[PDB]
Amino acid sequence: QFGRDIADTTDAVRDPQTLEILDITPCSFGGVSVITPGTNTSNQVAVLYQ
Amino acid sequence: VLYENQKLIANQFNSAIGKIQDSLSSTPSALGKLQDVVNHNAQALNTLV
């Protein structure tokens, strides 16, 4: 009915309606860091997605 | 004792370079530290998984 990997997580599932096989991949995730200079100089910032 | 047998010591150095290039990957246990530090973190991360 389904399958796992070395991570012991369900990364492959089979829908019981049809005979196809559907992969399982998580959507976008990760931390965020803000690039900025010293606050005494300027307030301009940059956004970095990890 | 270098300018008098420069050709001999040059040939010896080239032979040493060739034999260390041949024996760098002669055994799988030569690069033990890099493989160990790869495994000790990869297996720990996977065990945390």
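Numbers in chain A track Swiss-Prot; the residues on display, in order, are 564-613.
According to its header, this structure was worked out by electron microscopy, 6.8 Å.
Each Cβ is built from the backbone N, Cα and C atoms, and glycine gets one as well.
As a natural variant entry, A:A570 to D appears in Swiss-Prot alongside the note: In strain: Alpha/B.1.1.7. In sequence order, the list of same-chain residues 6 or more apart from A:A570 (variant position) whose Cβ falls under 8 Å from its Cβ is empty. In the three-state DSSP reading, A:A570 (variant position) counts as coil.
The annotation that Swiss-Prot gives for the naturally occurring variant A:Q613 to H reads: In strain: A23.1. For the recorded site, A:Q613 (variant position), the DSSP three-state label reads coil. Using a 10 Å Cβ-Cβ cutoff, A:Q613 (variant position) registers 7 neighbours.
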